[PDB]
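Everything on this sheet refers to the single structure shown next.
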Amino acid sequence: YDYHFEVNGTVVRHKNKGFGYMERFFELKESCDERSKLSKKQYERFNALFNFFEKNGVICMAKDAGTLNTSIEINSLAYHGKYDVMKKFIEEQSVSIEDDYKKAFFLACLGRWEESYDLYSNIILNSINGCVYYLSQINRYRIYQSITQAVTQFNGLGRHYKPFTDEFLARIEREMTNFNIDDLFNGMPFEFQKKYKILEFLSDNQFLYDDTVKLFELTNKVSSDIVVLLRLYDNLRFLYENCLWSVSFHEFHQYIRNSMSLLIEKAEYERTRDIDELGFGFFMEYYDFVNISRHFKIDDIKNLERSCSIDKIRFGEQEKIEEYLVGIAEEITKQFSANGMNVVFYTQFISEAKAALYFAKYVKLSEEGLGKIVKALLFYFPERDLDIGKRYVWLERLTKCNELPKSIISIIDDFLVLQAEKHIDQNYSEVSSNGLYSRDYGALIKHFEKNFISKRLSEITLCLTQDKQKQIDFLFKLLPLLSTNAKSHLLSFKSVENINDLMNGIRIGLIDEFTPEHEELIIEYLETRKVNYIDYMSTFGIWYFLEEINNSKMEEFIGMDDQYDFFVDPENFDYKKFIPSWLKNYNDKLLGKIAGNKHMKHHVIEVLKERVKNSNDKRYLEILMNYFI
Amino acid sequence: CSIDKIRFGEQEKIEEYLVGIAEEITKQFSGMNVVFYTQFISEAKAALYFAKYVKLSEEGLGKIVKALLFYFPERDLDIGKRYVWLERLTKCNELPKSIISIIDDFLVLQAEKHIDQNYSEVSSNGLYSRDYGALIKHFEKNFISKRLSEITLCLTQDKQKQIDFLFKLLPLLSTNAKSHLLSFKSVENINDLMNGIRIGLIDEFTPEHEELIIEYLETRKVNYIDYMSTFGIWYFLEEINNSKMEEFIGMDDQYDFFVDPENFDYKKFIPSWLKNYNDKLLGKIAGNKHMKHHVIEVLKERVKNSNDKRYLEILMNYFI
Amino acid sequence: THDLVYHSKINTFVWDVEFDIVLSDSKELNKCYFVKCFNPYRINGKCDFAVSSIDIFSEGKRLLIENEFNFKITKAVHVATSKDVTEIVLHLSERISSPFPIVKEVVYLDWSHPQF
């Protein structure tokens, strides 16, 4: 505690009442003339000290601080996701026992926890300064904890996997029985406990409590941000460059989550406060992107997106981020295109890959890198993590910064043809957690092209027969992608006899323009309902108001459904019957059309104003503010 | 949040806590423990600030108000901040006669301080003893301050600071006191113009007042190569019809916004301005039809991107 | 009704319950629920008006609605606590006045959209 060493690399005299040896060292460093005064041994010792201090980012004292450059740079293959290089390093013959420590960490980061445990045990055998020995003991306890937790989770969880043989589990349970991580440091040689006191925190259950409690400075509303970010970078560099497995634990991931989330929230708060006062901050780089991808869950990224305006956060080092994402895509392909699936590695890697591809929305990607990422996401991402709807969401997010090129459209077309091929089987049905299916990919393609015709799906449709029903009702949702001949061939497999067939045809996109016979069918259903008076009524009213129906013989059925009367003739509607919740069921197009009617606009404006005043409902408020309905 | 709509329980315990804080404030600043003061003053400040939402009895409110007005150090609570606290204390307790007497004592003490020519009130937020007098006159309309009237009747030309300070507090004075003050004091300066238009001495701007405004604008122009927003607002409600105001746009953004809404650059508009305008001014801005859609966009952006619920209130009530 | 959540963006209730219902064609379904997906930025056609898309799942597999889905709930059962909650379901359905008032889970597709 003789000096503070600040995160920017400036030293400050703190608690030493003797000679200012740090100031003298810096004075020696700045000017070479007094360096010759040292002896030869003292000269080489000073050279080693200077190399250490410049490698650890210690430049000078605070009083002599000038243009301070604080750029994060982690020398770790594990941090950068260089899995192929890590595998090559493990394959090589380790010259030193320090190379074995790196090898054991790389094995841990690749999911090979049994090999990592064996290597750590071997290093402990061959390591009795004793600094690698203590670190190997720490990391072996950490990997034993990881193996135990993974075994528990695999017992709890979609297919029963046994990555660790029960003989290995029993062996490590017996080896690490009654093993005290707390007693480890105290049992070290008394010289180690003096020279390497700073390592004792690696034996603690928690080591980021201080860094987490200092995160409250980001919640103040009255630099702290730079201090927090540089402290996070310091922790990451220490835990990765020194190959410490606690970097993979939930405590460190939660700490990174909390720090990054609070930094982004604080920057957003400063931006809004400035806008309030000045009336018109956090700049993300490659390392921030990798930290968010590795340590954030998708729910955490969603909380970040709803809380703050990430689109207002500009992204730097986008070539580095694109290289990271392309490496993630390549590893996804290697893990799943081939039989290289490592379940232990998969569990940790799939969350990072998901988060990286989710956060890639804010990154401008080159056409080739976008092609690699899109192909890996569509084809080689396992369905247990990213189903059809989730994978569509991930893909469509990539169009925010990269409007769909022709190559990506071809990849999505290949995906669509593969999905159609999967529908040869009658048992196959797409499972979506988002309600988004293969029709949405074709909708996106037609949105970004408006003239794209997929030749292979047209060929599939022209080959279709009446037997394989699944293919027809699959390709009917992909109707705009087909050619004229394919459209004509497909349209022969469905009938529009009764009104239910008409509703099915509208819903699946079979027919987009209302023929007079469809209008007559609608009127027949309406007459039947009117006769039997003493779900589709609202739909027909909305279609009439949306100018989808120009039959003009619907006003006969005014007085049964309040929504139908509201939509057929807004001018004559009684608005005490209006239900505000109706506005919560309409989409952008319908709400905008209601806003521009010049009728019913003031009634629904008053309804929305009453709803906002009475309930402070955010949905009603945003409906009233966006379209001014 | 709307803390005024949050119910407050155990209000007797809260009032006893506040009265104890007021007692300690009186004790410390009448044997001051400098180490205790640093930690205690933050809590006392926050307690008297948050006391706006708590109903207090007349005796407890009297103790709290007296401690706040007299024994709260000016180093932490300036006269404007002290007025802000005291006015916040009127949200749940309409000013009783005892509190009116306490504020009258504060005003008399302020005048006694102002008998010295060197003394001047320092207020970060721009509210002074005239605001205390306006607050007194708000709750009871026919209030005459006997002691300030006595000081007014004794006034001479030598004590100019007393003359101006009591001019700022003109409505509180009695008929004889205000007659004597107006015999000694006349409106001839721009600050006199604002004080007269505030206290109620003048209702409509005479051509001499507009000439004074023009003279101040010539000075501002020659210095350029915060009374600006007040002049812009005055011309906007059509109370100033001299029509030479437009020669003086470009100094500050609020004047330009108010004088020529069509020609103003609204990328330089400050949303917080809308939080300072009153009901009539906000309605006039909404109905001006020249800046209406621009400030609709500003209010919508503030509703979307800010947690201040005042912008939503403005947008819903006036549709500015 | 301790895991019952009222989602107000679309005025529905998320409740972990199953429904036994009958349509207007006497067809019977058992242990069926609904999932709502709020998609304001969905790429609509000319005839799409709803802001949410709803999928019906019976016995863990979704249904293809080819007929009219006018239905009446005959028995609603809470999975976590097997106590019958049918009466509460009808009460909420009458109060809510929206299609499918009670839904197994609501998926919000707004925050994950590129246009959010």
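FYI, residue positions are counted from 1 along the chain as it appears here.
Cβ from N, Cα, C; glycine included.
What Swiss-Prot says about the mutagenesis result for C:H7 to E (Swiss-Prot position 17) is this: Complete loss of the ability to inactivate the host DSR2 NADase activity. One entry in Swiss-Prot concerns the mutagenesis experiment C:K9 to E (Swiss-Prot position 19). Its note says: Complete loss of the ability to inactivate the host DSR2 NADase activity. Swiss-Prot gives this note for the published mutagenesis C:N11 to E (Swiss-Prot position 21): Complete loss of the ability to inactivate the host DSR2 NADase activity.
Swiss-Prot feature annotations superimposed on the structure.
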| residue | record | CB count, 10 Å |
| --- | --- | --- |
| C:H7 | mutagenesis position | 16 |
| C:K9 | mutagenesis position | 18 |
| C:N11 | mutagenesis position | 20 |
DSSP-derived class (H/G/I helix, E/B strand, else coil) of C:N11 (mutagenesis position): coil
Residues from C:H7, C:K9, C:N11 facing chain A - mutagenesis positions, CB under 8 A: C:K9, C:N11
